[PDB]
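Enquirer: Following this message is one structure expressed as structure tokens.
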Amino acid sequence: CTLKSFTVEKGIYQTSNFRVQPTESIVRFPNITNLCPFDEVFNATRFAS
Amino acid sequence: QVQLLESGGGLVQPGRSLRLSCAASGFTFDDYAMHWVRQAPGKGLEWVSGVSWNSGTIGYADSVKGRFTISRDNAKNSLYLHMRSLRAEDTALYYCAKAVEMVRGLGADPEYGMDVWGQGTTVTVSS
């Protein structure tokens, strides 16, 4: 299928490219320290008028 | 240095309106629950009203409920105290005090600890 022929003459041909595939998935990020103070708004004891 | 300046005093005939204003300078105005406390002439203190960090008032005194109206403004660091139905009895000094515990600094939110006190005005009413 590479030479586009049926009979193939003797030799050494190059056909394709051996390649390894990825295995899984990785995501990275440093330790998270800041969280938005939503509780102070949502859990506030008294809302404004 | 922390500064609590109040203004609005002056004799007004009974049946009029008054709008005291307290200015705060020297701290984060949004992490401290303000208070308004009166001071009768030659008598003890008497709590009037207050406001939490989030512009939510915490009720007024039993004998004053119905006329006073407090309002806060964190943008200008200004607290205001609208007053209605003025009467001869409503003559006293007025301090605006601040809480001590910052919000979420440790159960519930703090409201106690009136530590810093400004020099009060001399509101008086006469016919």
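Here chain A follows Swiss-Prot for its numbers: 301-349, in order, are the residues you see.
Including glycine, each Cβ sits where the backbone N, Cα and C put it.
Quick paste of what Swiss-Prot says about this protein:
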- A:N331 to Q: Reduced viral infectivity (MUTAGEN)
- A:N343 to Q: Reduced viral infectivity (MUTAGEN)
- A:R346 to K: In strain: Mu/B.1.621 (VARIANT)
- A:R346 to T: In strain: Omicron/BQ.1.1, Omicron/XBB.1.5, Omicron/EG.5.1 (VARIANT)
Enquirer: Cα-Cα separation of A:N331 (mutagenesis position) and A:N343 (mutagenesis position), in Å?
Expert: 26
Enquirer: Which one, from the recorded positions A:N331, A:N343, A:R346, has the smallest tally of other C-beta atoms lying within 10 Å of its C-beta?
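Expert: Counting other Cβ atoms within 10 Å of each of the recorded positions A:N331, A:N343, A:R346 gives the minimum at A:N331.
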